[PDB]
Number of protein chains: 2
Amino acid sequence: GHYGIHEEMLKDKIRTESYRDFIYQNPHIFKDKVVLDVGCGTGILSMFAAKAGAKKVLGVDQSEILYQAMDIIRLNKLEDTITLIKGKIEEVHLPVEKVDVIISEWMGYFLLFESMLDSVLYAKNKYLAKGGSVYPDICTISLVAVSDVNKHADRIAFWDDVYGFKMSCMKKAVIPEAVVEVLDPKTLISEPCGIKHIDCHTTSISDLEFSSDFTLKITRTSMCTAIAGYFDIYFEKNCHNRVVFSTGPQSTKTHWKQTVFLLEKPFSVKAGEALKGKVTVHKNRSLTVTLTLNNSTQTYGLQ
Amino acid sequence: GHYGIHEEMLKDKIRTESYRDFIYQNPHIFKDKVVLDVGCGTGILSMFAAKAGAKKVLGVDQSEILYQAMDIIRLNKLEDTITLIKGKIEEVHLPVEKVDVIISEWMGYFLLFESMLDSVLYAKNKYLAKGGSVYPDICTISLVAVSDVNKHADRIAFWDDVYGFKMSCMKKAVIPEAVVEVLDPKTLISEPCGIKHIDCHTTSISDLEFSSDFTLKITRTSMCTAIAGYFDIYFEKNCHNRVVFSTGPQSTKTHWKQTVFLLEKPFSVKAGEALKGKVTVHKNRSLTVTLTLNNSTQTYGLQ
Ligand SMILES: N=C(NCCCSC[C@H]1O[C@@H](n2cnc3c(N)ncnc32)[C@H](O)[C@@H]1O)NCc1ccccc1
Ligand SMILES: N=C(NCCCSC[C@H]1O[C@@H](n2cnc3c(N)ncnc32)[C@H](O)[C@@H]1O)NCc1ccccc1
């Protein structure tokens, strides 16, 4: 849509340079191939593919941004290789039956919030040639335990005394809202636990709604105040130069930051304890995350 | 609307403590009076007025937030003094003909963007008793010249080389968008110039659309890259303890920050030069700001 989204994504060096490195360092995946960029935005991924030796690149975006991409492709004299089409990938007519390669940046906060994966899976199933490839091809979601009584008090306890007046009843609107923010790695009190693994080659839309039992290996005796979620992105299939980036707190921050699920009742944990919980994701545009931990259940959404 | 707006406003200590100080330090304005809070949100201003000795406080808000205000007024046992009404101030039926005092926090970015003043002026004209008072009663808007070639390059030059590709054509979408951000006071290169003075007692809706010639007294030989706008808020009428706060860069930051209008062509200025320009504000929900400076004109809006 608005240029501000595309500025934020383009200024994410981890995001954009991971895609650039994967493409430039694996040109055999692109040489003389037909490539589809699903949600191309400004078209930077289409221009990477072009430079790595793509025969033909089809950039598709439903938003106004595609008209800026048309000027950008002309400014870079790539109009002979990159053809741009406005519309939903679900609706547009392509000047080919099949593509060799699909690339997309489809990933939302906590991977699946307001994600485009459903649109990318549609492209796969309709347009991907026999033996073709989609990138990134592998994604994981992780949870990690957090101790931060100060940030918890800033968001929750805050409402008990507001310039001398009780606003306690506000807590019930705040707890259920997941927070997208950068965590201080110092506040992590468990080993991470994988809760979801996706190969975009084999996954369906139905697999994006899932449940996982998890265990957090507690590494610090502390008050547990939150669970943080993040995702890892991998470019693996047919790569001589494989590329991974993490949106986890231990790694260089990205525009995805981390997704934080606040506990109503923080509870003490011991170094070496195996903290057992359950999480379920429902596509209930807008998706929800149900967490069971310490004999309490809360459903979280994102604003 | 959403609690997140009300959290941000409540956590603005300059904003909320200026209203608190005005009310608590001038209780003669409130003692045994009927008070209307236009857009009361969580109702904090209504609870201040109550504590300063208001006979009766009417809090009006069109949003869901009013149901949270009903619980908050009950939690603080003020339901006998504060009565809350859901609806537009323009539509609701009040259990009185006239009020003695109107209070509101109605102010938007650059004072007038997505401001509520039109709703507050309606309340004035329909409900304010003969000789009554509205607060804050006086507001000013100022411009100040900025030198910051690095922030300008971060936002504009950025688009000339994006991982080796030209995106220059993106500049025409970016320049016209005013930026709400905190300015380093060190980057100011002029004395401020007032461009607008409002008394809420006498102003009409038509006066909020205005033009002003301005002069910026340049205090530093530099490249001028932007014009910044801010506003000052005054509580004056009938006060023994008058209260002002500024949202200008020289003052403690607020959630209003400052509004920055980027120049397409930065131009050199000299210490002691009188830089002459014109500005016009049009209500063209969404309002526009036309700036003439150095023989160039640009119209800016806010996203
Ligand atoms: N990093 C991401 N990345 C997820 C995808 C964002 S939309 C990225 C682009 O894809 C386009 N799009 C979306 N659904 C589409 C469809 N069915 N068919 C064709 N074009 C489609 C949309 O116009 C936009 O330009 N999101 C997080 C984020 C991004 C920016 C700022 C904050 C957070
Ligand atoms: N500080 C402000 N402050 C300006 C007013 C914000 S709206 C503040 C409150 O007034 C309500 N409201 C708006 N128009 C109304 C009407 N006609 N009738 C009744 N109630 C009305 C709205 O539901 C909201 O709760 N804005 C800047 C800001 C605020 C929060 C976060 C970022 C920026």
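Heads up, chain B uses Swiss-Prot numbers, so what you see runs 225-508, 513-531.
Method on record in the header is X-ray crystallography, 2.1 Å.
Including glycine, each Cβ sits where the backbone N, Cα and C put it.
The Cβ of B:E329 (active site) lies under 8 Å from the Cβ of B:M233, B:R239, B:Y243, B:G263, B:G265, B:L269, each of which sits 6+ residues away along the same chain. Taken residue by residue with DSSP, B:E329 (active site) is part of neither helix nor strand, so it is coil. What Swiss-Prot lists as active site is B:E329 (among others), and the listing cites similarity to another entry.
B:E338 (mutagenesis position) is surrounded by 10 other CB atoms, counting those within 10 A of its CB over all protein chains shown. What Swiss-Prot records for B:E338 (among others) is active site.
Taken from Swiss-Prot, the feature S-adenosyl-L-homocysteine binding site covers B:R239, B:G263, B:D285, B:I313, B:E314, B:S343. In sequence order, B:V262, B:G263, B:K312, B:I313, B:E314, B:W330 constitute the residues six or more apart from B:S343 (S-adenosyl-L-homocysteine binding site) in its chain with CB-CB distances below 8 Å.
According to Swiss-Prot, the mutagenesis experiment B:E338 to Q carries the annotation: Loss of catalytic activity. No effect on ALDH1A1 activity regulation.
Looking at Swiss-Prot, the entry for mutagenesis of B:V403 to W says: Reduces catalytic activity. In the three-state DSSP scheme, B:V403 (mutagenesis position) falls into the strand class.
According to Swiss-Prot, the experimentally introduced change B:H464 to A is described as follows: Loss of interaction with ALDH1A1. Long-range Cβ proximity for B:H464 (mutagenesis position), meaning a same-chain Cβ under 8 A and a gap of 6 or more residues, is found for B:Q249, B:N250, B:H252.
For the published mutagenesis B:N465 to A, Swiss-Prot gives the following note: Loss of interaction with ALDH1A1. Taking a C-beta cut-off of under 8 angstroms and a sequence separation of 6 or more, B:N465 (mutagenesis position) has the following same-chain neighbours: B:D245, B:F246, B:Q249, B:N250.
Around B:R466 (mutagenesis position), the same-chain residues at least 6 positions away in sequence with a Cβ under 8 Å from its Cβ are B:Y458, B:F459, B:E460. A mutagenesis experiment is reported in Swiss-Prot for this position, B:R466 to A, and the note states: Loss of interaction with ALDH1A1.
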Listed binding-site residues (B:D285, B:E314), ranked by Cβ neighbours within 10 Å, top entry: B:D285
Distant-in-sequence Cβ neighbours of B:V403 (mutagenesis position), under 8 Å, six or more positions away: B:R379, B:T483, B:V484, B:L486
Extent of the S-adenosyl-L-homocysteine binding site in Å [max Cα distance among B:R239, B:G263, B:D285, B:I313, B:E314, B:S343]: 25
Interval bridged by 4 absent residues [Cα of B:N508 to Cα of B:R513, Å]: 9
B:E338 (mutagenesis position) and B:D285 (S-adenosyl-L-homocysteine binding site), Cα-Cα, nearest whole angstrom: 16
Of B:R239, B:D285, B:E338, B:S343, B:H464, recorded positions neighbouring ligand 2, Cβ under 6 A: B:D285, B:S343
